[PDB]
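Participant: Can you read through this structure? Questions will come right after.
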Amino acid sequence: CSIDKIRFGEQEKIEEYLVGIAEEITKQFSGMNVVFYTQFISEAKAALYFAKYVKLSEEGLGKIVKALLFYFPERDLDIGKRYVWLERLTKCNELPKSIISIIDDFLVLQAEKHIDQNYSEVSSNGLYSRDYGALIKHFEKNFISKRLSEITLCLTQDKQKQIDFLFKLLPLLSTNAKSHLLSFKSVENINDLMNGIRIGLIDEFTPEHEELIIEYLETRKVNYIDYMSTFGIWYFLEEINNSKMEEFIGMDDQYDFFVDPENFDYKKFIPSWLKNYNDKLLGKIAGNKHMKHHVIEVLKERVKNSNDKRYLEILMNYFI
Amino acid sequence: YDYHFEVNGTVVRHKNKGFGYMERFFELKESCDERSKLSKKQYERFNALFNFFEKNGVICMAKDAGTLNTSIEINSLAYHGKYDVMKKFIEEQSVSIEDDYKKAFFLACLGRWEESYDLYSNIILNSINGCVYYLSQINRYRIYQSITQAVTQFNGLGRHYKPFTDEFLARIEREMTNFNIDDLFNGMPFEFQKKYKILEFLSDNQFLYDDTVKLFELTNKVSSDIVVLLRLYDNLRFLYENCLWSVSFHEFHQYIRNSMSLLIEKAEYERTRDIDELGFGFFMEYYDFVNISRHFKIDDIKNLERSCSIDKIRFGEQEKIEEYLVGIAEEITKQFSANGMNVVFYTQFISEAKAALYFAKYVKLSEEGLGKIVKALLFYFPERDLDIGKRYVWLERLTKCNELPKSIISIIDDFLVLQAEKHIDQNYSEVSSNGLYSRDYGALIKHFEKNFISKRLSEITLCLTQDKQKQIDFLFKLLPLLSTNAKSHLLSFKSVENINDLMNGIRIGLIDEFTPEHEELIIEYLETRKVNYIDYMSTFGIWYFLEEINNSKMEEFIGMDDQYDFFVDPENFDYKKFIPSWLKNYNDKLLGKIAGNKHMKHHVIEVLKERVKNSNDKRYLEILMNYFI
Amino acid sequence: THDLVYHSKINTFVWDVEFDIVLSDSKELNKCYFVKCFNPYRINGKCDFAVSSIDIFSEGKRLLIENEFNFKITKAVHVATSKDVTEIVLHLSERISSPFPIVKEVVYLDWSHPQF
């Protein structure tokens, strides 16, 4: 169903129930009731999950976004999930200045949690602190994190975990912050390569950058006898012209589909792959002419036999 | 409540705080060495206990569970529809009162409700353990409820039937006046109420509320499917093997409808969810086929076909399904070829009869069997339930798995000739609720043979005169089946003088090819319409596009109907006059022909793209999907 | 208008009404209705184009349409409630731009077809 196109009446009563469910989250997890918790959170998780379709006042959004980001136990709503709950809240209410401050407060704490070298973030969906930072940078473009830059300027080489954490948030840092951070850290790892191409540090992959992709690919090859999908999209998008990755097919089916569409076995094609792609990459897939007829059958099957309306939109907008 | 007895036969310690007797019993069962330690009386008791537990499918504890085999076996002639066998069992003199109880259920199952009520009254008289007495009291009240319901139904509704005499109706009312089924269990001996507490639920008005609420899990989108299915089989086995008449009431039939459907939809959901993530579940057996046949209405099966894809569901025990299908089709011959129709047994059986053959589309049937079902369906099915229009669909569905061979073709030919025989009367006219007539059966034979000529129809056609007009126009719908001599003989009876006779000829299949004369007749009508400018016009336009007409003088009349110029010249057509509603009126062939025209294609694909986005119409979406128009 | 159901597989209306119509030959028919049958998989001839076959019933008996069936509605009566509904029929007739707008009942042969 298209719930977003369904109007919501009695909006203030919904908001009052949403802020009320927010206050109870803070009160429980700041004198917790373990029996009360097991029944309350399922309602709490769903209420904030469904709040995307609700227009909320700035004061009300502040209370709920504060409880969701800070006082929601990590046991059930992980940081990757908590971002998704936070992200859905931006559908009806564009990120205000009051709300945006709360998110930086979370990042400063996340940086504070990263002062210990043992601490690491756990995400089921693969979303981390760098993805909220994108959400900050998405709504307002020229935002500088004053407190995160302060920790950036006080960084030393010993506290490596802060160095790797702050680099993922590089746009948010100030000019003096990034220059100090760039002096302390250089892009030398395959994880660093993706982070650089995401934040915007590097625009076009250098020959050294392909060498990092090749070396990981041979490392995967010797282990064969999840960054593989990202590499295939990079080649199929023509941003990479190294042309040696044809020697690295066979590990996962997503890679082979992108690198050589003509030789791919589309019985192993997964319909859910189309959902993760973006507009530009979906358009490129439709324009490839090598897999267009094959994916026509896959999408046409899905709209017939599956209830997801995303496939129909993908089929109708791009004719992939 | 000392233990849980799960549907797979595993016992779980639940609430007893004393010695564990169920655990001890299973240890005695597995190894025989400790068995000899018991006394002789306890040895024979254990053997009786062991027989009960293996017959009821209770094998061992949960922690000792291994290769579990849960195959449903209902030892009841009534469930399998062995109508002939129960008749023989009823006819035989009954040795014991237990046989009388089985007889009365069989009499109730066979529509002889008056006899079962008398038998149940007889059993109650002679049965005062007292368990059959209680079960007969439950069943006699149930059959009295069925009789009262049937009397109300028959009074409301094709001809006036009086299966129960008013003397019998008045008698059972005086026997069952102010009769309380609720007080029945409480008034039983206190020994019975202790030993047979599990039989109390049969006296309640509703007894499947627990099973229906547990069906909600089948809608969960987050084994259980085996639990619901085995719980269903448990309810079936208890209600049939113990011969309880509540198995024929609306509550149980609806429960089987709810549980079977939700099991099917849940398996359908699992398949689509799997393909979404895995990128390429329910397996029916003989018992599932019987459950769907007996308990589902034709509408209820229809809700199943639209929601899920049963063609993706594989059918097992097809010979047993065939035996069920040849067994049931035999009873239709007995019910209607002879004068053995039981009006009470009619109402319950025809619904199962209709559902079984409708569901027989998905089963592979042998030739000898397929002949029996087809001949019983075509000839011996009463027209009130399965009329001419609906009956072909039942017949045509059997061709999905069984491509029409010669022998079945002969049977349909027999049906067609018999249909021609009834047309000697001018008053006789086929009544179809589906807009579907005897022409469609002949088209089916021509579809499967492409060369079959009906000899007997040819003889009837050659014998025809100008008098019996009802026969002439009837066989014009069967022209492809006739021989050349019959075709030449028949064509002399109609004329194609004016344009109206041409449309009548095109509709009845009188002519399938356009000689140049009809083109002029086609041409003459259009100039009159063009002159009179200041229905058929759209129809002519399609034939020119379908290459039915090669006169090429069609462009003179461009400008009156937006559908006409839309077909005559797609390249020059203005598509702001295009209405998407036309594509809904177009069949498979026409839409496909529009798709491959290489003209008009990008305009209609744009109109279809606009419509689905604005309206989200499934018909528009499927029209765009299948042919890419 | 409470029994009025719009089918979207064929842009027609299902309504429990009768029709009093006159053709182009002044012939009159009283208490007549129509039934539509969606059969997309019908075994068509070389000259069958319409996806729906319609049968016109008057006085409970089907009509054999031997002539042109161009017609105009003179009086439409809703069966359950005898209120005249002719104005609604003509208003609905103009909108749908399809033959035979109001139909007594639509029969769907698609779900029952073995090729479904």
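We number each residue from 1, going along the chain as drawn.
If you check the header, you will see the structure was determined by electron microscopy, 2.6 Å.
Backbone N, Cα and C atoms are what each Cβ position is placed from, and that goes for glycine too.
Pulled these features from Swiss-Prot for this protein:
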- C:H7 to E (Swiss-Prot position 17): Complete loss of the ability to inactivate the host DSR2 NADase activity (MUTAGEN)
- C:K9 to E (Swiss-Prot position 19): Complete loss of the ability to inactivate the host DSR2 NADase activity (MUTAGEN)
- C:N11 to E (Swiss-Prot position 21): Complete loss of the ability to inactivate the host DSR2 NADase activity (MUTAGEN)
Participant: For C:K9 (mutagenesis position), what is the secondary structure by DSSP, using just helix, strand and coil?
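Facilitator: SS state of C:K9 (mutagenesis position) = coil.
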Participant: How many other Cβ atoms sit within 10 Å of the Cβ of C:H7 (mutagenesis position)?
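Facilitator: Step by step: centre on the Cβ of C:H7 (mutagenesis position), count other Cβ atoms within 10 Å, giving 16.
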Participant: From the mutagenesis positions C:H7, C:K9, C:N11, keep only those with a C-beta under 8 angstroms from any C-beta in chain B, and list them in sequence order.
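Facilitator: Qualifying residues, whose Cβ lies under 8 Å from chain B: C:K9, C:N11.
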Participant: For C:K9 (mutagenesis position), what residues in its own chain, 6 or more apart in sequence, show a Cβ-Cβ distance under 8 Å?
Facilitator: C:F38, C:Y108
Participant: Return the count of C-beta atoms lying within 10 angstroms of the C-beta of C:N11 (mutagenesis position), excluding that atom itself.
Facilitator: 20
